[PDB]
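Undergrad: Submitted below is the structure of interest, expressed as structure tokens.
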Amino acid sequence: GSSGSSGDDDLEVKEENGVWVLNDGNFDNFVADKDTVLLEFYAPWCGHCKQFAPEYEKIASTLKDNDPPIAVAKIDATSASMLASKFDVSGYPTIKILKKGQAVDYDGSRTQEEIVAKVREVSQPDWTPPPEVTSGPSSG
């Protein structure tokens with residue numbers, strides 16, 4: 001701790017209209033100090049995503065000035081295999097949530113209202129992960 005390894009300028013992250021772009025390389029580096037991180041999976045060969053492209057961006061801002069503050073980001077499963085397999089992303093668009101390192105599978109109408117409800121709902125410190133877990137990678 002407190003090493004200070006900066007130079008190659010590798011550890012970075014971009015965004016789009018409020019939509020951050022995370023990758024297996026900056027995945028943890030980002031969620032490192034994050035209580036709740038929204039991860040959105042998509043594919044370049046998936047047209048159905050194009051219609052959501054703008055639908056998502058709008059959400060970002062919403063959860064942006066929300067409380068607690070949440071960081072909305074997306075990931076190209078196609079490009080990110082490790083992450084894709086992590087949340088068993090066998091389809092798209094696939095929305096997921098990260099809680100202190102806990103993958104929370106979403107279920108319901110992926111809408112600006114619904115999507116936010118769950119996310120903003122999970123961000124809460126009281127919120128807790130329900131039983132019947134799907135995957136638990138050395139959670140702890």
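Don't overthink the numbers, they just go from 1 along the chain as shown.
Backbone N, Cα and C define each Cβ position, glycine as well.
Not my notes, these are from Swiss-Prot:
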MUTAGEN   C49 to A (Swiss-Prot position 87)  Substrate-trapping mutant
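Neighbours and distances for these, please.
TA: In sequence order, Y42, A43, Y92, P93 constitute the residues six or more apart from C49 (mutagenesis position) in its chain with CB-CB distances below 8 Å. DSSP assigns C49 (mutagenesis position) to a helix.
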